[PDB]
Amino acid sequence: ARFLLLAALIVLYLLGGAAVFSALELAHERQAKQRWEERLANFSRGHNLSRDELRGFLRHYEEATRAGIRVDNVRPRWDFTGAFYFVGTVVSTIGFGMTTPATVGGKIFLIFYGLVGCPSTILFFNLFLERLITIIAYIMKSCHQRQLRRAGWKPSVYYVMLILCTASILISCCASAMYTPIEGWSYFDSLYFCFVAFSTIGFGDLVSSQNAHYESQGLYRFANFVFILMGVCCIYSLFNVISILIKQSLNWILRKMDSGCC
Amino acid sequence: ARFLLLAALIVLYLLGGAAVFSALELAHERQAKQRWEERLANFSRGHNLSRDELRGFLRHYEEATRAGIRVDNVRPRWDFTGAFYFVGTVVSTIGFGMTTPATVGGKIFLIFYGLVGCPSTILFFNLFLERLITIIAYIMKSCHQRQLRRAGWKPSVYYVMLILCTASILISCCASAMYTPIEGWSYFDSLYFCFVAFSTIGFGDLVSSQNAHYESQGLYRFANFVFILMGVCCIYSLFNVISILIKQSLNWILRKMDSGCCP
Ligand SMILES: [K+]
Ligand SMILES: [K+]
């Protein structure tokens, strides 16, 4: 059993999550598909355009979007800045999917590039964790010394966790307040995008600065880069910290189960 | 300086990688854009269809594809099996992007779901690392005992790394040999997809089983699930192992630099 057989609860947990996900908005999905098909009929009707023509045109439009032609006026998907953003997505393992290589040489170069750089950035996130723990312990010593005269301390996993999620939500509010007037999203939409990007998931449904023109383009790009870096660092730190916290809790509950149900 | 100022080489390294990426196929991108615009002109011409109509139609077709209408006949993006695949993408932090929530309730539920489940799977990958190390040390003891009579051993990071990338490439060949006759990709394309999915990146340009119909649908789905799980586990293990290996090497080179260049 041990920590190891937690996969039973894991599989049950994806099962339950999938169930509740399905029940909560299958209605939305049916409505979307129905209304999409309805305008398909409408658009074919009002333009006298056959179904095979739409078949081919939409298929190969999807091909070209895979080549990176986001329908609104966007940046060149890939340049010095474009390849910089692409690689920054790659090494951090976000995988937004807005920029993907097309040539087999680019593909195999990406294979080597990921293999030799993604662990480097994961370890750099680990180094950021080490810095944050050390510096926060130092400032805790400083605050204690101040209130007395006015690893080291090794702050507990609980308090480290609490202040870590506090920093996470705070930087989420700052990032949202900087994105919303620019991207034009909503506050909850920007929060969701921040969580997706910082948690390494990178769905790509909502993506950061991609338009061709932005006010103070260089400054905005630098701010977006530093915000994404800090957010992903803090969220990865929180992920590891609550990982060890929940494994402590799981060991505790398994010990209780073994002692009671002997 | 320490391990900490490695960010200088890191930024230089993304800079150089971006440069070589750009130089190596900006030609391909220009050609793609030019030929795409050219058929745009052609298609508007041969159907007498204005530019604003295409503007709206393509914009909101992208909206509906964001709702999940992959143009080829695909599975219902999201069902018991669909939400299962969606969540399996979520918890493993792959983020393929083929399935995304649309309602704000679904969004906030995904916030809690990720926050409370993604670290669980990262720690489960850590547990898989611990199992693999322990079991491989046990089999190394077994092989040593066999050849003598016919942490424990704690295999070194170098040999663990070597056999770990060996297992990675092997499972890559098996996954590619099982995907290529089904998905219809190429061998190098399937290798690239396997690396993308196993390395947590999950671009979504090439995605696993999504068509509505597959031969032996249940068996194929189970095989895809177990293959993806094993591949991502092995690749994450390799990532951590070479992370510690390159930090050893970086400490070594920094010590050399500090000893030689002593200011
Ligand atoms: K990821
Ligand atoms: K990802």
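To match Swiss-Prot, the residue numbers of chain B are left as they are there, and the shown ones run 18-167, 188-300.
Structure determined by electron microscopy, 3.1 Å.
Here the Cβ of each residue, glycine as well, is placed from N, Cα and C on the backbone.
Here's what Swiss-Prot has on this protein:
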type    : residues                               : note
BINDING : B:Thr110, B:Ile111, B:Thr237, B:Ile238 : K(+) 1 binding site
BINDING : B:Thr110, B:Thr237                     : K(+) 4 binding site
BINDING : B:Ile111, B:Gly112, B:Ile238, B:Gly239 : K(+) 2 binding site
MUTAGEN : B:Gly112 to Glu                        : Acts as a dominant negative when it assembles with wild-type KCNK13 or KCNK12 subunits, abolishing K(+) flux
BINDING : B:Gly112, B:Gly239, B:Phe240           : K(+) 3 binding site
MUTAGEN : B:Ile139 to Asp                        : Increases channel basal activity. Increases the current amplitude. Confers nonlinear I-V relationship, with currents that saturate upon strong membrane depolarization; when associated with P-136
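Where Swiss-Prot records a feature, it is marked here on the structure.
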residue  : record               : CB count, 10 Å
B:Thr110 : K(+) 1 binding site  : 27
B:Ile111 : K(+) 1 binding site  : 27
B:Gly112 : mutagenesis position : 28
B:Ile139 : mutagenesis position : 21
B:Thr237 : K(+) 1 binding site  : 26
B:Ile238 : K(+) 1 binding site  : 28
B:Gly239 : K(+) 2 binding site  : 29
B:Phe240 : K(+) 3 binding site  : 27
What Cα-Cα separation, expressed in whole Å, is found between B:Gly239 (K(+) 2 binding site) and B:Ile139 (mutagenesis position)?
16
Near ligand 2, which of the recorded positions B:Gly112, B:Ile139, B:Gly239 are found, taking a Cβ distance under 6 A to any of its atoms?
B:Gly112, B:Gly239
At the level of the C-alpha atoms, what whole-angstrom distance separates B:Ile238 (K(+) 1 binding site) and B:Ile139 (mutagenesis position)?
14
Work out how many Å separate B:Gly112 (mutagenesis position) and B:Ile139 (mutagenesis position) at their Cα atoms, rounded off.
14
Just checking: Cα distance in Å between B:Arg167 and B:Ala188, the two residues bordering 20 missing ones?
25
Between B:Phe240 (K(+) 3 binding site) and B:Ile111 (K(+) 1 binding site), how many Å separate their Cα atoms?
8
Could you tell me which of the recorded positions B:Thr110, B:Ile139, B:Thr237 have their C-beta within a distance under 6 angstroms of some atom of ligand 1?
B:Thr110, B:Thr237
Going by C-alpha positions, which of the binding-site residues (B:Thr110, B:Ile111, B:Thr237) is nearest B:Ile139 (mutagenesis position)?
B:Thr110
